[PDB]
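**Student:** Please see the structure below; I have some questions.
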Amino acid sequence: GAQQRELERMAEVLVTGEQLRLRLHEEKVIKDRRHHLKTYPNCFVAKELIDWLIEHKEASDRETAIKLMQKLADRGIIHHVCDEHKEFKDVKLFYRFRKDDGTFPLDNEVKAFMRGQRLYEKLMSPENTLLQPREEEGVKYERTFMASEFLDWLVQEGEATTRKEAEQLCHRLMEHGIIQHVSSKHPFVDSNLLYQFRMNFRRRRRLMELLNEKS
């Protein structure tokens, strides 16, 4: 129980950080920037991001905005572009998302959540209606999939090169609480059995959730 809850807290930070990284690229808060005759690619200015967080009503004041970003720095989501400041400071210093320079601190559980995120985005797209409601024993379940059909899809979509690899991915998703069997706890089996996502990758997190307990 405790370990699953801790992983879920980890997943909330990964999802929140990633949702933010994408918005800041689209808004051009992250871009290539000059300082002392050099160009620093894919970075943001700390003081500017604080301005932006307040403008977009993600934080009420600078003090709180800073706590939000310090959390992302502590969690390995962002870092100073030259690794010269562990503190997130409200000044003209440049910081970068670790995904954007290939320095993200990876482990097997992080990898699973990132795969899950990438999968779920596809399952939310207008062209994909694999996830379907199903009823079993007078109870209706939302957004279900048959295990076998989900493996077919993973290979079709290029998320796995083979069915074995697709099955292994699903075992990892199950292990880390990302998917679950419908109705009762059960392992993932390539089969007629029904599963659904347990982790929610759709919801737009409020950045203030980063100050939630044990985040």
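Sequence positions for chain A are given in Swiss-Prot numbering; the residues included correspond to 21-235, in order.
Per the header: X-ray crystallography, 1.5 Å.
Heads up, the Cβ atoms here are built off N, Cα and C, so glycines get one too.
Pulled the feature table from Swiss-Prot, pasting it below:
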type	residues	note
DOMAIN	36-119	domain 'DEP 1'
MUTAGEN	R53 to A	Decreased phosphatidic acid-binding
MUTAGEN	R54 to A	Decreased phosphatidic acid-binding
MUTAGEN	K58 to A	Decreased phosphatidic acid-binding
MUTAGEN	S235 to D	Mimics phosphorylation, leading to slightly increased stability
MUTAGEN	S235 to A	Decreased phosphorylation, leading to impaired deubiquitination by USP7
**Student:** Fill in the CA-CA distance, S235 (mutagenesis position) to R54 (mutagenesis position), as an integer in Å.
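**Tutor:** Computed Cα spacing between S235 (mutagenesis position) and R54 (mutagenesis position) is 34 Å.
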**Student:** Including all protein chains shown, what's the count of other C-beta atoms within 10 A of the C-beta of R54 (mutagenesis position)?
**Tutor:** 8
**Student:** Count the other Cβ atoms sitting within 10 Å of the Cβ of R53 (mutagenesis position), across every protein chain shown.
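**Tutor:** A count of 17.
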**Student:** Under a three-state reading of DSSP, tell me whether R53 (mutagenesis position) is helix, strand or coil.
**Tutor:** strand
**Student:** Tell me whether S235 (mutagenesis position) sits in a helix, a strand or coil according to DSSP.
**Tutor:** coil
**Student:** Have a look around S235 (mutagenesis position) and count the other CB atoms within 10 A of its CB, chains all included.
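**Tutor:** Taking all protein chains shown, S235 (mutagenesis position) has 14 Cβ neighbours within 10 Å.
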**Student:** Reported in the order helix, strand, coil, what are the DSSP residue counts of the domain 'DEP 1' (36-119)?
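**Tutor:** Looking at the domain 'DEP 1' (36-119) with DSSP, the answer is 36 helix, 20 strand, 28 coil.
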**Student:** Give me the count of other Cβ atoms within 10 A of the Cβ belonging to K58 (mutagenesis position).
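**Tutor:** Taking all protein chains shown, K58 (mutagenesis position) has 7 Cβ neighbours within 10 Å.
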